[PDB]
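Student: Following this message is one structure expressed as structure tokens.
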Amino acid sequence: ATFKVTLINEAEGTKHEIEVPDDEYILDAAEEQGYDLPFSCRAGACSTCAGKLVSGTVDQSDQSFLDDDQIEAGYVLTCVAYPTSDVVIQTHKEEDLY
Ligand code: FES
């Protein structure tokens, strides 16, 4: 499967659409497709890559920085998240945690 991923940057007011294989992390796919996103650790252990889900689901079992509560609130670490349905996500959300 290949899911459609819509990236929204609310502060600049941009929207980019990418197609992501089900076994590829969102970040990787964005980059290949021409869209640079913020990242540091690239390993699920920081908050740099944070986005917030608007709709759809992901699989981010490889993350380790977010707590249950944050994940439930919709936060996602884009560098370790596989889409598992079409997804609409707001990027550059790191500040939303502090
Ligand atoms: S780059 Fe650190 S959690 Fe994604």
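Here chain A follows Swiss-Prot, giving residues 2-99 in order.
Quick reminder: no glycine exception, Cβ is built from N, Cα and C everywhere.
Feature list, courtesy of Swiss-Prot:
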- 4-96: domain '2Fe-2S ferredoxin-type' (DOMAIN)
- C42, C47, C50, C80: [2Fe-2S] cluster binding site (BINDING)
- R43 to A, E or H: No effect on electron transfer (MUTAGEN)
- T49 to A: No effect on electron transfer (MUTAGEN)
- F66 to A or I: 1000-fold decrease in electron transfer (MUTAGEN)
- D69 to K: Small effect on electron transfer (MUTAGEN)
- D70 to K: Small effect on electron transfer (MUTAGEN)
- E95 to K: 20000-fold decrease in electron transfer (MUTAGEN)
Student: Pick out which of the mutagenesis positions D69, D70, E95 has the most other Cβ atoms within 10 Å of its own Cβ.
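Tutor: Compared across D69, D70, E95, the most Cβ atoms within 10 Å surround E95.
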Student: Which of these binding-site residues has the least crowded Cβ, counting other Cβ atoms within 10 Å: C42, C50?
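Tutor: Candidates: the binding-site residues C42, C50. Fewest Cβ atoms within 10 Å: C42.
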Student: Would you count the other CB atoms within 10 A of the CB of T49 (mutagenesis position), including those on all shown protein chains?
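Tutor: I count 17 other Cβ atoms within 10 Å of it.
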Student: Tell me which of the binding-site residues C42, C47, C80 ends up closest to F66 (mutagenesis position) in space, Cα to Cα.
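Tutor: Going through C42, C47, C80 one by one, the Cα closest to that of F66 (mutagenesis position) is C47.
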Student: Just checking, which of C47, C80 (binding-site residues) has the fewest C-beta atoms within 10 Å of its C-beta?
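Tutor: Counting other Cβ atoms within 10 Å of each of the binding-site residues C47, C80 gives the minimum at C47.
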Student: Consider only the mutagenesis positions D69, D70, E95: which of them have a Cβ under 6 Å from an atom of ligand 1? Write none if no residue does.
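Tutor: Checking each Cβ against ligand 1, none of them comes under 6 Å.
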Student: Determine which residues of this chain, when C42, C47, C50, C80 are set aside, have a Cβ within 8 Å of the centroid of the [2Fe-2S] cluster site's Cβ atoms, and list them as they appear in the sequence.
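Tutor: After dropping the recorded site residues, what remains is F40, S41, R43, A44, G45, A46, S48, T49, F66, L78, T79, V81.
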Student: Can you give me the Cα-Cα distance between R43 (mutagenesis position) and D70 (mutagenesis position) in Å, rounded to a whole number?
Tutor: 22
Student: In terms of Cα spacing, which of the mutagenesis positions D69, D70, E95 are within 10 angstroms of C50 ([2Fe-2S] cluster binding site)?
Tutor: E95
